[PDB]
Amino acid sequence: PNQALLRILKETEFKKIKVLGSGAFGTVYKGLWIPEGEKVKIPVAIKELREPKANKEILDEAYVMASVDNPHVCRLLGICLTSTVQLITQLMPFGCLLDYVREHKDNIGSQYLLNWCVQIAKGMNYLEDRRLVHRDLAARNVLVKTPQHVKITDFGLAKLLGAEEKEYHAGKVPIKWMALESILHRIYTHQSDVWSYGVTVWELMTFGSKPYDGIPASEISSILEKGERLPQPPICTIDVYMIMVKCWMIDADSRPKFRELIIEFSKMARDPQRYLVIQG
Amino acid sequence: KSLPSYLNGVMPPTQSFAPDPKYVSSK
């Protein structure tokens, strides 16, 4: 609480200009924050999601979502609280890594690709290392610092676990990006994220291809039980692949832990051209 | 050394992993 950590904004220190984008859980914009008085002007992107004390989270989410000192997680700059919640963060230009690998399929090299992976992983690690639960990790939910540096974002879907919590109990989060207990059992775990991360990787690997595309968001379970998983990424040696399909295991505490994904990736990284096969 | 031999880059909607029980559920 108090007068420190998590700056709240008087609804006048920022103007909504053009609409950067509208998601399922809200229509984010891109305005300018004028720290009341402080002749200093700032350009950012407003996050006016739309949905009770379900704000305890939002608040507790941001509460740590700002307590960031990692180069891979869009520190929550500030917050807006009216009759409708809004968030601010140091705006990025390029955008969501999906748009990126979509404008550069025939331009990204193994290098970065294997990298992001590790970076993304580093980040998912620090949140895990701070009793957090992302819930919805995806190419879209990740911003581009530089092709050599990427960060993760939030629309406050996370939630901070309280000392005795191991799993979170429940917008909507696209079905296709979540584990099986998340669908079938409205359950959110440090491990479910891993599974989300496997999809992410898939995307990037397939250069942001639509996971499952063609097969309704209904059967994903129907087949997820039948032991069906995303196809293999053409540019992916049957060695990269395995760490992915591995996070999609049915047993949840049998999957690759975050610290780990970094290890096997901070390794592959050491020889990109060896695990991926891209012409250019 | 180890890539998918798809028939015209055609990457299928799904890759099956059954009967493995690490991916196939008790149901």
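Here Swiss-Prot sets the residue numbers for chain B, with the shown residues being 336-362 in order.
Placement of Cβ uses the backbone N, Cα and C atoms for every residue, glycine included.
Swiss-Prot documents B:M346 to A as a published mutagenesis change and attaches the note Abolishes inhibition of EGFR activity. Annotation of the published mutagenesis B:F352 to A in Swiss-Prot: Abolishes inhibition of EGFR activity; the original residue is retained in the structure shown. Quoting Swiss-Prot on the mutagenesis of B:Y358 to A: Abolishes inhibition of EGFR activity.
B:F352 (mutagenesis position) sits 7 Å from B:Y358 (mutagenesis position), taking the C-alpha atoms as the reference points.
There are 15 other Cβ atoms within 10 Å of the Cβ belonging to B:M346 (mutagenesis position). In this structure, the mutagenesis positions under consideration are B:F352, B:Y358, and the one with the smallest number of other Cβ atoms within 10 Å of its Cβ is B:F352.
Spacing of B:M346 (mutagenesis position) relative to B:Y358 (mutagenesis position) is 20 Å (Cα to Cα, whole number).
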